[PDB]
Amino acid sequence: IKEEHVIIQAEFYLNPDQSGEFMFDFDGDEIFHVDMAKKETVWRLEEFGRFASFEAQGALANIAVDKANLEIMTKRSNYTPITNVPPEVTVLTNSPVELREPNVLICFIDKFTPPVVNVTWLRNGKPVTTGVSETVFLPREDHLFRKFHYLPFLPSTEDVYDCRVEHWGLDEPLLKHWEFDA
Amino acid sequence: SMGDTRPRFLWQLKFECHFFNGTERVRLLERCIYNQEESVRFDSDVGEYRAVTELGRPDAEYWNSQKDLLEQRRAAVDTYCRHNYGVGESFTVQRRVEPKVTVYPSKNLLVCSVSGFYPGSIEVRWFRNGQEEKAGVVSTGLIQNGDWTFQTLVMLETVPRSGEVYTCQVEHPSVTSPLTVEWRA
Amino acid sequence: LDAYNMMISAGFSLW
């Protein structure tokens, strides 16, 4: 009765965006995904690629079937569109912040659908266009999505941050603020 | 483009392998989700597709008419679930990362920070002069960082008195004896 | 290296 582990192969196709995704999840952590542009396997931790393999070509073929199925299902539903569910946003850090000691700001975006979002880091109001890592859309049991964005940084009282999130379910851009309380 | 308000249409396919006591008991759930509603599933404890909503009924009927598909799905607890369990066992199931434990005062509130650990199962206890403190303990909860590590803050509300020694103790599968950090004020 | 296997999507009926 005692559930120890769950592995999920989660894939999606979204119209009219023509966006797909294919990933594997182990106990809530991403093992890998297939980059749909580069068409290659991307391991969540690089070292996983030294321990196991995965053939991305079969993932891309699944995406072809998923797109066809989506189109059949859209017609069958009388073109019922998805209901937007807006994200909830949390900003945290990798570890307790210390003045000028390297850390990472984490923007965790949760409980939303469809899987299209615009996430921008702002430092003192200004977009940080470079240096940000981001995950693909991670699955939820309620079939919503979640996502992580990461910003390496040096904590300072001179710098405030906002994680700025746009989504169709929101009435206006959502800004989650973060400051260093030295 | 700006002003893109076009209707969206989402299709999700999920294959979930659930493992109980190693690979002794295994359950496959194949789930088909249109927008935010699961419409049809294959449950290996059933052995055929079942409609979850009426709009999935055609597919369950069609798929259940295919001997090849059903036999492949019925075999998948072995050929897919148990297979992938073994593939990743050493660096997932058996992954162990030791946390970094620090203790610091917050501005009456002592914080035990437990950072960077894996797996998520952890015990973090507070002691005052060796006596466990429970009533005044609050936590962030278990925080998943997204990078195969977890962290948590476990805080103790206290009126510190000179000579007292507070100890944060962490029990976690990555270590054979408990980690301890003291704060003396 | 050992490979993760994947389940293949099942196609709907066109008609």
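Note that chain A carries Swiss-Prot numbering, so the residues on display, from first to last, are 26-207.
Quick reminder: no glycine exception, Cβ is built from N, Cα and C everywhere.
Here Swiss-Prot flags A:112-204 as domain 'Ig-like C1-type'. Counting residues of the domain 'Ig-like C1-type' (A:112-204) by DSSP class, helix then strand then coil, yields 0 helix, 49 strand, 44 coil.
Listed in Swiss-Prot is the mutagenesis experiment A:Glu65 to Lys, annotated as follows: Impairs the interaction with HLA-DM complex, CLIP dissociation and peptide exchange. The Cβ of A:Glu65 (mutagenesis position) has 12 neighbouring Cβ atoms from other residues within 10 Å, across all protein chains displayed.
Looking at Swiss-Prot, the entry for mutagenesis of A:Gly74 to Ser says: Increases the interaction with HLA-DM complex and peptide exchange. The Cβ of A:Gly74 (mutagenesis position) lies under 8 Å from the Cβ of A:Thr66, A:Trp68, each on the same chain and at least six residues away in sequence.
Cβ neighbours within 10 Å of A:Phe76 (mutagenesis position), excluding its own Cβ and spanning all shown chains: 16. The note that Swiss-Prot attaches to the published mutagenesis A:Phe76 to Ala, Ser, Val or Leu is: Impairs the interaction with HLA-DM complex, CLIP dissociation and peptide exchange.
Looking at Swiss-Prot, the entry for mutagenesis of A:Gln82 to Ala says: Decreases the interaction with HLA-DM complex and peptide exchange. For A:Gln82 (mutagenesis position), no same-chain residue that is 6 or more apart in sequence has a Cβ closer than 8 Å to its Cβ.
Taking Cβ-Cβ distances under 8 Å and a sequence separation of 6 or more, A:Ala93 (mutagenesis position) has no neighbours in its chain. Where Swiss-Prot documents A:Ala93 to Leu as a mutagenesis experiment, the accompanying text is: Decreases the affinity of the interaction with TCR by more than five-fold.
Annotation of the published mutagenesis A:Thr115 to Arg in Swiss-Prot: Decreases the interaction with CD4; the original residue is retained in the structure shown.
Swiss-Prot documents A:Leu117 to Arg as a published mutagenesis change and attaches the note Decreases the interaction with CD4.
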(request) Write out which of the listed mutagenesis positions, namely A:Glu65, A:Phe76, A:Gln82, A:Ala93, A:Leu117, lie with a C-beta under 8 A from a C-beta of chain B, sequence order kept, or 'none'. (result) A:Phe76, A:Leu117
(message) If I take the alpha carbons of A:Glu65 (mutagenesis position) and A:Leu117 (mutagenesis position), what is the distance between them in whole Å?
(response) 31
(request) Might you list, by sequence position, any residue in that chain lying six or more from A:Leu117 (mutagenesis position) with a Cβ less than 8 Å away from its Cβ? (result) A:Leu130, A:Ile131, A:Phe133
(request) Just name the mutagenesis positions among A:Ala93, A:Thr115, A:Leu117 whose Cβ comes within less than 8 Å of a chain C Cβ; none is a fine answer. (result) A:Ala93
(message) As a test of the contact definition, list every same-chain residue at least 6 positions from A:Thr115 (mutagenesis position) whose Cβ is closer than 8 Å to its Cβ.
(response) A:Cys132, A:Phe133, A:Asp135, A:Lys201
